[PDB]
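J.: Structure below; questions to follow.
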Amino acid sequence: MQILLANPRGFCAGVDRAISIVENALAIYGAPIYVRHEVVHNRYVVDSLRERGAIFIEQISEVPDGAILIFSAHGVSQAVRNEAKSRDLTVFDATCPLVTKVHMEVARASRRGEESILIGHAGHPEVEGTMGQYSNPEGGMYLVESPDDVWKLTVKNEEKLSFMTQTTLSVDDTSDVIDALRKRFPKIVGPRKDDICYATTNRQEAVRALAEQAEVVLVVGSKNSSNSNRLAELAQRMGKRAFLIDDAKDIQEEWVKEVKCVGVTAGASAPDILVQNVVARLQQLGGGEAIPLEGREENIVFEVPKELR
Ligand SMILES: C=C(CO)CCOP(=O)(O)OP(=O)(O)O
Ligand code: SF4
């Protein structure tokens, strides 16, 4: 059994920064450090940090007065940032710069009273944060997930309309939704293609190349990781069996019985030690040296805030 590794895979720049933000806070100020929402969507990263004294909560009301609070990499609404601000709290913001970029555009549209449409998945914290940058009661902020949602949307002024996207979507599904938006609203304005980040695009491109060669694909990532789910889906749609797994213990022997080529990749929040343990398990089940595919080079790093060096 040949083991192939996708490239790129694993940590993006935003996740690396967000994790360092919480590790350095804990180091500078000692435990506890409160974090609103899982800092990134990975069970192993979250447990590692909790076991070091980060405490993960869902609402600002759970955080005591005097505390240090970190916003997750997914970002937060204005109302959240305001509730934190009115409270007696030291705040560090781990929001990925690439999410912040979308926030600034939503905020600009709000100020203009011009309506905006986000493509994204209902209930995701990134969507709640980005929708929550819009407050102008005179325009509007609408969420669509699919062409069918576009076909039912009505807006107040279709001559003044722009769109934004969640950072971790399917590049291909999002393309379909934009084509629908432009047919329904010919004067809609947007970025040249979408707001899907470089890491999400590259890991999709990499898993496409991986699935071309492998009969089975394992995607290391947590159930609630939106970008990881898109990797598994992509492979499945190319007709490969694909499984989303947190660690090596999730691998079922049947999944790889009589398989000649298995591929492994990792979503943007999954640490490389988990992939190493997956490879070790595949090897026990008969695989050989893991071979990395050639891949698009990633070179972007986002530094922690100077106050957290
Ligand atoms: C940290 C992120 C903000 O885009 C995304 C990368 O990590 P993850 O925490 O797995 O988020 P997603 O559920 O949006 O994919
Ligand atoms: S997946 Fe993209 S937007 Fe989300 S944290 Fe990573 S680099 Fe930032």
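Header entry for method reads X-ray crystallography, 1.9 Å.
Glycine is no exception: its Cβ is also placed from the backbone N, Cα and C atoms.
Below are the features listed in Swiss-Prot for this protein:
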type	residues	note
ACT_SITE	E126	active site, proton donor
BINDING	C12, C96, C197	[4Fe-4S] cluster binding site
BINDING	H41, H74, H124, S225, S226, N227, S269	isopentenyl diphosphate binding site
BINDING	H41, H74, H124, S225, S226, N227, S269	dimethylallyl diphosphate binding site
MUTAGEN	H41 to N	No effect on catalytic activity
MUTAGEN	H74 to N	Reduces catalytic activity 2-fold
MUTAGEN	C96 to S	Loss of catalytic activity
MUTAGEN	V99 to A	No effect on catalytic activity
MUTAGEN	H124 to N	Loss of catalytic activity
MUTAGEN	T167 to C	Reduces catalytic activity 3-fold
MUTAGEN	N227 to Q	Reduces catalytic activity 20-fold
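Buried or exposed, and what's around them? Tell me for each listed feature.
T.: Within 10 Å of the C-beta atom of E126 (active site, proton donor) sit 24 other C-beta atoms, taking all shown protein chains into account.
Annotation note: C96 (mutagenesis position) sits in a coil segment as assigned by DSSP.
The Cβ of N227 (mutagenesis position) lies under 8 Å from the Cβ of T168, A199, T200, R203, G221, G267, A268, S269, each of which sits 6+ residues away along the same chain.
Of all Cβ atoms in the shown protein chains, 24 besides its own fall within 10 Å of the Cβ of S226 (isopentenyl diphosphate binding site).
Using a 10 Å radius centred on the Cβ of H41 (mutagenesis position) and all shown protein chains, the other Cβ atoms total 28. In the three-state DSSP scheme, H41 (mutagenesis position) is classed as coil.
Classification of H74 (mutagenesis position) by DSSP places it in coil, neither helical nor stranded. For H74 (mutagenesis position), other Cβ atoms within 10 Å of its Cβ number 28.
Around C96 (mutagenesis position), a 10 Å sphere centred on its CB holds 25 further CB atoms from the protein chains shown.
Neighbour list (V99 (mutagenesis position), Cβ cut-off 8 Å, at least 6 residues apart, same chain): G14, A73, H74, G75, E126, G129, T130, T167.
Packing around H124 (mutagenesis position) is summarised by its Cβ count: 18 other Cβ atoms lie within 10 angstroms of its Cβ, all protein chains included. Under the three-state DSSP scheme, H124 (mutagenesis position) falls in the coil class.
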J.: Would you measure the largest Cα separation among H41, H74, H124, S225, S226, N227, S269 for the dimethylallyl diphosphate site and round it to whole Å?
T.: 15
J.: Please report the Cα separation of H124 (mutagenesis position) and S226 (isopentenyl diphosphate binding site) in Å, rounded to an integer.
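T.: Between the Cα atoms of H124 (mutagenesis position) and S226 (isopentenyl diphosphate binding site), the distance comes to 8 Å.
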J.: What is the separation, in Å, between the Cα atoms of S225 (isopentenyl diphosphate binding site) and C96 (mutagenesis position)?
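T.: Approximately 15 Å lies between the Cα of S225 (isopentenyl diphosphate binding site) and that of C96 (mutagenesis position).
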J.: Would you mind sorting out which of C12, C197, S226 (the binding-site residues) have a C-alpha within 10 A of the one on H41 (mutagenesis position)?
T.: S226
